[PDB]
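A.B. asks: Quick one: the structure is below, questions incoming.
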Amino acid sequence: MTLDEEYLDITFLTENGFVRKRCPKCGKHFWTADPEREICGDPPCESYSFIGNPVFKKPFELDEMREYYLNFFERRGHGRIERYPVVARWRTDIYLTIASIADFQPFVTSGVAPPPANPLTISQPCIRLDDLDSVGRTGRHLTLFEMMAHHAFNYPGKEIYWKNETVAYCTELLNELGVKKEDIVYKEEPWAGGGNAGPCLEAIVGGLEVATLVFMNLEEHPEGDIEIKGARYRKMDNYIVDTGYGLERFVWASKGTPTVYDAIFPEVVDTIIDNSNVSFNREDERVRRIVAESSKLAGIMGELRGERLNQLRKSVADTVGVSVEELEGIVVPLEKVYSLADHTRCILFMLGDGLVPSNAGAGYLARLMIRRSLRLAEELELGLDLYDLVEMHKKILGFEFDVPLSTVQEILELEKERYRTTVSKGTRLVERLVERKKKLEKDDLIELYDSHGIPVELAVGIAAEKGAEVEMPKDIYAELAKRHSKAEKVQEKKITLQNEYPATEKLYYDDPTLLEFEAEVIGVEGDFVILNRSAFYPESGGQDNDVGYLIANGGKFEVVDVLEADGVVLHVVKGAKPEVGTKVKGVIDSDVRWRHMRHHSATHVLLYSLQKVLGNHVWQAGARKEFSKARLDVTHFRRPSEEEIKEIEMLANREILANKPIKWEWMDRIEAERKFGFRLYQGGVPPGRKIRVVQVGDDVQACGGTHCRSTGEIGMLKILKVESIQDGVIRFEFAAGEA
Ligand SMILES: C[C@H](N)C(=O)NS(=O)(=O)OC[C@H]1O[C@@H](n2cnc3c(N)ncnc32)[C@H](O)[C@@H]1O
Ligand SMILES: [Zn+2]
Ligand SMILES: [Zn+2]
């Protein structure tokens, strides 16, 4: 069934007065229930029509509309669920939450795990950096926004509800708010993201897309069949209702203010204006008349650049009255007030949710937003600090964060200092480059941002200032952001044994002190001795590989190293190798095993201690292997002071001395997450319907390594070295129960 005929499947549209057309007006197919006319749509010929004339019954406040939407589906069988953080801790393919459906990928959407409820409803804060360049310009784009949704997870033979019920829900909700089906347009478009896709319907009312309804039955797979924005997708066994209603867009359509920004955080926009170099006044009836008429077309000209929006700029300039220049005398400065207002809000969530600024990973996106905000504040000569705007955003929303405003302030203050030094020597650097190249390219502006932290608009300006050939590239930030939106490709990859073997019976999971066992050689490839069951720990998780030997009716075969291949453990032996079928008595070296057990259990205690002392922004930076030393990398915005380090060590040793219990047991994912939160994935996200959960004291992680039985077995913990590997990442080298 093709995407096209996938829409001819929905009996709800035709049975409710909706007829399929194709204007063009965007050139796509769409469904309208209005018999009078079709020229309907969003981007090209419609424009906002609700500005000054709300389209909903009453004007809702952010929190009221949020509650109204959630209760609406709760009284319709949907289970309410709390938002997920904006940092995708539960996965490893993407850094931030780009859609509510992203909370449930890839384990729930693939069936590996069950959804929190079914069907469920939620208001998920999302971050869309790809819209960065249109923020503040179209009147409808934000970087951080809440996508309200109702999801239903269907499996073959078990359907909660599909397309008909989905579209019916959106119409009903809309109608109940004050919009008649005659004014609701459903445009057809494909939707993909996070590894899934499907045909979708965009709900367009008043010239604005307020929600999208996706019938998810496609999943990204190598042998893909469907082509959607570069990726290939095949039809899944499961199918999912994937909807998303923009809370801020609903509120905006309920107030009819000039822009979404004036609808969700007017205080912030006003404050910025009142404390900047804005040439106009937010009370003048004149200015108000200009913005209003311009706001109505924002959706059109906002999606254009160059000679494109250049003409519409004239259209509105005429109708309004004054010249194009006067128009730009307000719109352009406002585009920056709206962006700063928006960006400081996105910072609230990135920082409040645990992101630490850096030049790598998700931290890079945090630093990207902050630098751009610092640059916007500078252009406007903001009389307040970014922090002041963030705190304001915080009290308006009323949300609670893992990271307190206190730490947020500290981070923004340090970023501001780094930015100050960057710009100082950065101006000269670009002035110099202009004398040399006289023509700056897209890749030139890229290198300047990444290698010298120079804001693109700061470099494109100085260049033009010196009469240099250069022009603001399309989605340059989205381009920079896109280059840092997902986890890089780690070439540490798979080993494929020439023969298929039954998954090794790992014996170390249950008993960490089982150094001796009995097994049979069920295969031998090169140096890879393979048994049916073994206590030997393969080089993985956080601890290094075991070392020992296999005894049998043949002598003693020393195992020097141990890897693994898709479940089969490999015992590396050279020269005198066992005969496939021999029965052996494996003996693991006690010292090597205990050393790793202590240090690995210490890693947990240390991680727990680091968070308690430094703050909830502390998260394991990663374990990019090299086990020469016992090390732990974490996200922290500066070097720990000597007293903090002293305090980290002290707290860990009090935990060890307390000799708390260390436990482990296989647990279903949903059960684990519900009980321990996403702090469960600090060391990575493992696959499986059931994950091994380890509890070292009060720290809880999905871990597959061998640990001590109680924290007292770790021995004293001594921090031997604290180093700043890279901005936002600090390395702790330590010893546990030894030198
Ligand atoms: C359901 C599908 N996964 C999806 O995400 N559809 S969507 O990309 O269109 O997003 C759903 C809704 O969130 C809101 N939204 C999307 N991006 C936005 C942005 N950058 N700023 C403000 N609102 C946005 C709009 O109402 C949009 O219709
Ligand atoms: Zn350089
Ligand atoms: Zn562990």
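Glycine residues also receive a Cβ, built from the backbone N, Cα and C atoms like all the rest.
Features from Swiss-Prot:
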type	residues	note
BINDING	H600, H604, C703, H707	Zn(2+) binding site
MUTAGEN	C703 to A	Loss of tRNA editing activity
A.B. asks: For the C-alpha pair, I'd like the distance in angstrom between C703 (mutagenesis position) and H604 (Zn(2+) binding site), rounded off.
C.D. replies: 10
A.B. asks: Around the Zn(2+) site formed by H600, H604, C703, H707, which additional residues qualify by having Cβ within 8 Å of the site's Cβ center?
C.D. replies: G541, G542, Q543, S601, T603, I662, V694, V696, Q701, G705, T706
A.B. asks: Provide the three-state secondary structure of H604 (Zn(2+) binding site) computed with DSSP.
C.D. replies: helix
A.B. asks: So what sits near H604 (Zn(2+) binding site) in its own chain, CB-to-CB under 8 Å and at least six residues off in sequence?
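C.D. replies: Set apart from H604 (Zn(2+) binding site) by at least 6 residues yet with Cβ under 8 Å, we have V694, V696, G697, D699, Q701, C703, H707.
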A.B. asks: Kindly assign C703 (mutagenesis position) to one of the three DSSP-derived states: helix, strand or coil.
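C.D. replies: For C703 (mutagenesis position) - judged by DSSP and reduced to three states - the answer is coil.
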A.B. asks: Relative to the Cβ of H600 (Zn(2+) binding site), which residues of the same chain, six or more apart in sequence, are found under 8 Å away?
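C.D. replies: Counting only residues 6 or more apart in sequence, the Cβ neighbours of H600 (Zn(2+) binding site) under 8 Å are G541, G542, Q543, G705, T706, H707.
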A.B. asks: Would you count the other C-beta atoms found within 10 angstroms of the C-beta of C703 (mutagenesis position) for me?
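C.D. replies: Result for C703 (mutagenesis position): 27 other Cβ atoms within 10 Å.
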